[PDB]
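What follows is a set of notes on a single structure, which appears directly below.
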Number of protein chains: 4
Amino acid sequence: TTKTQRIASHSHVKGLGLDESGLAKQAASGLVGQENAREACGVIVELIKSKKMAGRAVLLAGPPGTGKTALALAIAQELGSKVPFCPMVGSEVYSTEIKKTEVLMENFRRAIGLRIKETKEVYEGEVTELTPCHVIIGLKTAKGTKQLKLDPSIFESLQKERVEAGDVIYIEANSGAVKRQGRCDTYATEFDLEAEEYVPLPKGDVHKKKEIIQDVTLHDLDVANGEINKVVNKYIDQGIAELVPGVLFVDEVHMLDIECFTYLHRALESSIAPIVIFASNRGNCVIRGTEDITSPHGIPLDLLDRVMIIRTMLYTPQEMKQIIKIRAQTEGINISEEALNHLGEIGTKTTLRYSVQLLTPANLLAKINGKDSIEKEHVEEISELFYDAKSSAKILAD
Amino acid sequence: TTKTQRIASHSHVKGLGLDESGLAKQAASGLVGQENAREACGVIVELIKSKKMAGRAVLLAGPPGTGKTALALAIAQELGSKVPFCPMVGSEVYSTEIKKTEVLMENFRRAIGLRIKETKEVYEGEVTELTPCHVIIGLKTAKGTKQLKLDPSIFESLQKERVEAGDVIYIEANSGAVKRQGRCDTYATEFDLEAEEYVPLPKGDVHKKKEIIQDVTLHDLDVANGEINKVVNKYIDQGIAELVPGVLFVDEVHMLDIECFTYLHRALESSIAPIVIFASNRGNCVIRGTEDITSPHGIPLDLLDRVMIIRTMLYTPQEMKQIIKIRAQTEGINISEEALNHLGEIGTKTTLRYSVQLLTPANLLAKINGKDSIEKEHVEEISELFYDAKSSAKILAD
Amino acid sequence: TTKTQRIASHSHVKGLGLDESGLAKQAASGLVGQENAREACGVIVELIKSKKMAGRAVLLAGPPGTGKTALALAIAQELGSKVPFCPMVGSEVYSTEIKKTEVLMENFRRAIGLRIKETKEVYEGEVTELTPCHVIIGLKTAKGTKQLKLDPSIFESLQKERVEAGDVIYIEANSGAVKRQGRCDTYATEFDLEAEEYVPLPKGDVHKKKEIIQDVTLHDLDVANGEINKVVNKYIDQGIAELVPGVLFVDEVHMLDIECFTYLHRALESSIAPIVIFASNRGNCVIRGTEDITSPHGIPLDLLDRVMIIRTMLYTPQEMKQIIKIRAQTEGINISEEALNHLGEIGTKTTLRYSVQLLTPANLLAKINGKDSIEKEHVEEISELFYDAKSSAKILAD
Amino acid sequence: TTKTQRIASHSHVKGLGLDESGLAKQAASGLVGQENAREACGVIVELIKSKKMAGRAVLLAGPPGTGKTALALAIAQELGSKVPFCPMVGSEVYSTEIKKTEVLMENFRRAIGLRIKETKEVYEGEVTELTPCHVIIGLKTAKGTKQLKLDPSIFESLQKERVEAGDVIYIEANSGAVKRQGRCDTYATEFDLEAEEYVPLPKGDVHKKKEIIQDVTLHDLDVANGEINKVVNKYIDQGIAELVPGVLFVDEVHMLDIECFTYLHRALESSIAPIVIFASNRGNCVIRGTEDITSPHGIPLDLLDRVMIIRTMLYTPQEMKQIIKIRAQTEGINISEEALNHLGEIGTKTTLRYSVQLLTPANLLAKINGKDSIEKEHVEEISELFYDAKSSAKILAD
Ligand SMILES: Nc1ncnc2c1ncn2[C@@H]1O[C@H](COP(=O)(O)OP(=O)(O)O)[C@@H](O)[C@H]1O
Ligand SMILES: Nc1ncnc2c1ncn2[C@@H]1O[C@H](COP(=O)(O)OP(=O)(O)O)[C@@H](O)[C@H]1O
Ligand SMILES: Nc1ncnc2c1ncn2[C@@H]1O[C@H](COP(=O)(O)OP(=O)(O)O)[C@@H](O)[C@H]1O
Ligand SMILES: Nc1ncnc2c1ncn2[C@@H]1O[C@H](COP(=O)(O)OP(=O)(O)O)[C@@H](O)[C@H]1O
């Protein structure tokens, strides 16, 4: 929840938007501007894919709201929309009921993926009918159509998968899980490519054994069950399961202490390890736990020695506006150009994240005046009603 | 007790007093002035009601006695006079016999409401008579009148509910609890609207099964009984119980440390979570537990990023007088206009809370001179007899 | 892993490259420049070999990237490519699940070698054939050729040892371990010296008892098994095993505290002890654990009294280029002279380790533009894409 | 080991070298210069011998390498070459597996001697022959010669005692320990005094009971075995054992904390206690454990009140040369006068201990150039190759 929540403001980020030369496109994969850093992340992506990252980590350094989290996430997108991305903040290690290296370990395990191939008993086909009498469904394969009667329980799941008549689905016989594959090929046009949104009519019987591929994390297995690692290694050896190290993003790196960096240095050498990407908005800091050793970003030298550092720069109000616009678009929030330009300007006086967070309040304030679009007047009101943290701390200082 | 005590100086606060446009009325729902902040809280109220507050919290920032606690409480009033409001101060986490995240957890559970529908055996009707012989009572429904004989125990409860002959009540057969519904409809005039202060004659028998609706908190269930959460979830699924997240108000936010903020960030993402409203009267502070990281209001950035910040401003002596007046009125304390004007002036030299606390001492000092109203002379004496903390610390400094 | 990883950037270091007079050669054994220090390490090497190091330790002092780790490793090379070298950093003692003197102890035991003579049942000879039917192998000795059939398990090991037809190998009958001795003498030319890359045809039978000599560390025995020390001493007394104290390199010496130095002082007097070599890039420091005692490099006087101190100096960009070149050559990375000269210059503005770490990213960036050699343009791009820690901390400071 | 190691650089120190008047001789008992302090230690020696030291301790104060450790050791020599001398440094109390007052206690017990008279079964005499056939030995007393056949075990011990034919020895029948008494009287000349290097032919039989006198410490009994103290007191009462309190030397006195000084003050009043001699190279220091109480040498007043303080002064390069010469002579290291004069000069720029430690490296560097004597050129090279701690910390500071 905190993590899905954490990644929601980045729902538009699909990758780094580079061309084949590895250079940044004007605007692609959701990203605009920040081109130098995007290109540096692309080198990281190639290094990771080449397995030339052994014992290295990444550090994104720059001010608040300069896309450090977006860029980390984009790296994981470029390895695959499948690849696990686990964002944390360093202060999360300080907790009253769990040791700090158990927090780190847990976050490591969230960042290591496993693709498991299993054969399951299913009922599958094109959904020829949905008739609540319980719900009757007809499923069609190349061999013909068969009727099922579904309990409310499986019907709810089918409704959750947004299954409609015309879709190809399967229903796992044991768990009752419903998977929507796409729309059946029968109904595709000449605009619709092969097996994408539209998929073939399944061959064979409605009721059959089907080879399914689950993407799970090593943490997702903990909750569903040391003993784990043993089974996982069995499965890889049998080519039943395949490891997929992901990305561990550690914002607020300076909140880590010496014991945390000792644990991290060691862990990131594991062959199955995720790539570790740190983020910092600070310069030189006393390394926490030492009391007097000052170091770039609060990271010990022997670690910094293995860290590839990419700088992120402040956006102009013009760049910020382009990004605020992607967020509004992605959110389904209608907003005038003048309103967006004002939000850009507010962002430059505060941060990008502050401007972005004003969209939802401005939108509701628009709805309340019977308007279905944010206008400049609503941005103006909202920004007089609410304060950024720097402005508020300053007023109260003075 | 400490919490009812905590909310007593806000007994006049009924809501935020905004119009349908969401703009502040001159004086409504007990609030006067502080209009910008009241309007910002109204946006929060709509966001909460729309469920657009996921992963956000609120921060009220301003000096002492600028209505931060009043405004938080007003938000809970606007969600419902039913909705749980739990005020705490951050230093309450530091306690010798309970861990700091057990304090926070307990305060979370006080801030989550549960409406439970139950059917109980009752005796109900209009109270046709009260005759202490034990006490004889006649209860009347549409089917007729029946006599009961009450033990002192239930009579005491009935007396506590301020039940008079003419009122419609019920008496729970098992617990012996007495509920006063209102005055019977039979005696209402043409000024008295339907089922308000005045309620219908109940239909059916005096003795019957009645569907009652209890508002409890998750903390109120702890005391009357992990195992709880299980039963509660059962009841929601059965539509027997309904959750009502309330408001958790955390004043003195800078007294929280890093472990507290890690626990809070996580907790406030729970789907059943109350809205968290922080309050601060400070500017930049070392985040407690870090020793060197300075931050607006002593809150870590990753939290501040999710916090909507509303500023509260100092009242003029004129505004303060309006508020001191509401408090006197609400208290039943008679006071001259000149006395109120003096209290306004004292408030500007000290704080609003200091002026407000002088009413009760001034009133007693009035009674002692045979006066049934506070006059300027009594405010003058009281303010020479007692000191505000700033004045006292200064005298002793010097 | 962290340790093999730790020694990888020094894979070119074969010794100290001194002549018989003990003076530094222009460039030999992988080292270039740093001649004074290399000559001082050569005195240490002779002292150790003479056993005149009793109760002394070594300190390498100089800035980051001046070869302190290389020189320590080179000392161990000069005692033997066999001699254990264990590099650590002082902050590694601070760990959440292991005491600080258990870290030190473990690192001591990694730095003490044991040569064990054992007689094992083997199959050996020249590999006359490799035929996967399982894999058939013919092994030839002076007495003739014998066929074996190997399971996939031993075949994998043989493949790991890079065994080819024509090589002399042995296969341990019990463990199944494969050892490649070299190419058979039969196929050597007049350029190929006796028993080096090329080794004799083994005498006797394919199947025989063979005296093998394993080099292990005292830590390598822990993992494969107090009780250990007892057995080890038995074996030395029987001339079955022979001790070989190695080198313990402790970088970041100032991260050690007083309890660590008390433990180290004592341990390094053990007769079986490794030589301890410290490294420092700092001047006077508060001795950690004391709060107020300042001392050269953060080391207590009574220790400093027993420490032989060798200074390492900054390389010019010209020297740095020579070293960057050895690393590229050793890596198999093609790079123009102009590109190397630029990396030298970058190294002088940053450190040698930063320049060296740019090779792999520059190389991949070269491959991506279809180039099989790094050119100046790729060094330029790479250095604009990535930042050194000093530059990044400075930008964010300002 | 650490302690024998600790006393090795003082192997030339035989006493304080004073005349009968108690005044310092130019050069005697290994000491040169430092005359005032030597004379003050001589008063201490007489006070101790008179038992007028009850509740007093000694403090040697002066810079590094001014002979504080030498002088402490010399005091113990003057009480007897037998008398236990236990040197420690105050930071040794801070250890992870032993409490700080258990370190102190252990060091107290090392500093208390016990002379035990025992009668043992022995074989003794003049060694008339050594014939390895096992080894045959003939032992001769006044009653005649007897042959023994020794196992390798006792022969090794005899070889360790440097026993030659012509020496008078005994061999303990039970333990197998070999003691070399000296050369037999039969072979002495008129230059050789009675019972010194040369001792009489033993009277009686080869095999006999012999009264032997072992010098042990109370710590030496711990390792070979509270219960101890009981037995020891038994033996003193029986005149079987005799106590000999020694000297406990505590360098780095300012590393002791308040709990250590409380334990020490108390312990040094024991009747069996060693004399405690502290050493300091510092002026006023915060007493460790107090945070704010400043005191000469970091010692509490009530202790300082009982401490007799002797100052040690810096040596000139001329005095230092005399001392460097004694060390070379004692070591068997040949060195020119010019080389010694250079070492004196180096010592004045650094410390005496630094110059002294350059002898062994300079000597090896001499051997390497085929020279059997250190010449100025070798001192020059060695001092350019290695650095003193002050010089190294300074370079790296700057
Ligand atoms: N170059 C960019 N293109 C598109 N979106 C961006 C870009 N940079 C930042 N963002 C977005 O702007 C918001 C703030 O960026 P974020 O990654 O949180 O910054 P940081 O982590 O540096 O504080 C996020 O919603 C993020 O997705
Ligand atoms: N705008 C307002 N209208 C009515 N009452 C107010 C207003 N602001 C503050 N109060 C009341 O004044 C007193 C002080 O305000 P409070 O909410 O405690 O201030 P704070 O929490 O900022 O110190 C309380 O009794 C409160 O109910
Ligand atoms: N004189 C030298 N000759 C060859 N390689 C060197 C030399 N000095 C340093 N190196 C190499 O340069 C890199 C940096 O040196 P390193 O030993 O890590 O420096 P330090 O430990 O002082 O920071 C390593 O790859 C090392 O092998
Ligand atoms: N006056 C002296 N005569 C002979 N040797 C001395 C004299 N002073 C010091 N030494 C010797 O010089 C070296 C340094 O002296 P040491 O006792 O360790 O000094 P400190 O303990 O004050 O640092 C030792 O080898 C010691 O035996």
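Residues 9-141, 156-247, 277-449, in that order, are what chain B shows, numbered as in Swiss-Prot.
Header lists the method as X-ray crystallography, 2.2 Å.
Even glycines carry a Cβ here, placed using N, Cα and C.
The Cβ of B:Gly75 (ATP binding site) has B:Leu39, B:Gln42, B:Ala45, B:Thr363, B:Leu403 as same-chain neighbours under 8 Å, each 6 or more residues away in sequence. Per Swiss-Prot, the feature ATP binding site maps to B:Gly70, B:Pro71, B:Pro72, B:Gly73, B:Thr74, B:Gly75, B:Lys76, B:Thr77.
The mutagenesis experiment B:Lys76 to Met is recorded by Swiss-Prot, whose note states: No effect on interaction with NOPCHAP1. Counting every protein chain shown, 26 other Cβ atoms lie within 10 Å of the Cβ of B:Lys76 (mutagenesis position).
Under the DSSP three-state reduction, B:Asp302 (mutagenesis position) is assigned to strand. The local packing around B:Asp302 (mutagenesis position), expressed as other Cβ atoms within 10 Å of its Cβ over all shown chains, amounts to 21. Annotation of the published mutagenesis B:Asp302 to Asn in Swiss-Prot: Abolishes ATPase activity; inhibition of MYC- and CTNNB1-mediated transformation; the original residue is retained in the structure shown.
Under its mutagenesis annotations, Swiss-Prot gives B:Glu303 to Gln the following note: Reduces ATPase activity. Decreases interaction with NOPCHAP1. No effect on formation of RUVBL1-RUVBL2 heteromeric complex.
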Compute the C-alpha separation of B:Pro71 (ATP binding site) from B:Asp302 (mutagenesis position), stating it in Å without decimals.
12
Check the recorded positions B:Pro71, B:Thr74, B:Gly75, B:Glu303 for any whose Cβ is under 6 angstroms from an atom of ligand 2, and report them in sequence order.
B:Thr74, B:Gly75
Expected list for recorded positions B:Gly70, B:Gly73, B:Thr74, B:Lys76, B:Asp302, B:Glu303 against chain A, Cβ threshold under 8 Å, sequence order, is B:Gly70
CB-centroid shell, 8 A cutoff, ATP site B:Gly70, B:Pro71, B:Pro72, B:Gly73, B:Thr74, B:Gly75, B:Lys76, B:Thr77, site residues removed:
B:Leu68, B:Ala330, B:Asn332, B:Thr363, B:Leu403
Listed recorded positions (B:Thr74, B:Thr77, B:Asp302) that sit near chain C [CB under 8 A]
none
Nearest-integer angstrom distance between the alpha carbons (Cα) of B:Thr74 (ATP binding site) and B:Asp302 (mutagenesis position)
13
Looking only at B:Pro71, B:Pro72, B:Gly73, which of these binding-site residues has the biggest number of Cβ atoms within 10 Å around its Cβ?
B:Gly73
If one looks at the chain holding B:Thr77 (ATP binding site), which residues at least 6 apart in sequence have a CB under 8 angstroms from its CB?
B:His18, B:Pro95, B:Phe300, B:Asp302, B:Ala330
B:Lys76 (mutagenesis position) to B:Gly70 (ATP binding site): how many Å between their Cα atoms?
7
Excluding its own, the Cβ atoms lying within 10 Å of the Cβ of B:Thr74 (ATP binding site) add up to 24
So how many other Cβ atoms are close to B:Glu303 (mutagenesis position), meaning within 10 Å of its Cβ?
18
Report, as a single number, how many Cβ atoms besides its own are within 10 Å of the Cβ of B:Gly70 (ATP binding site).
22
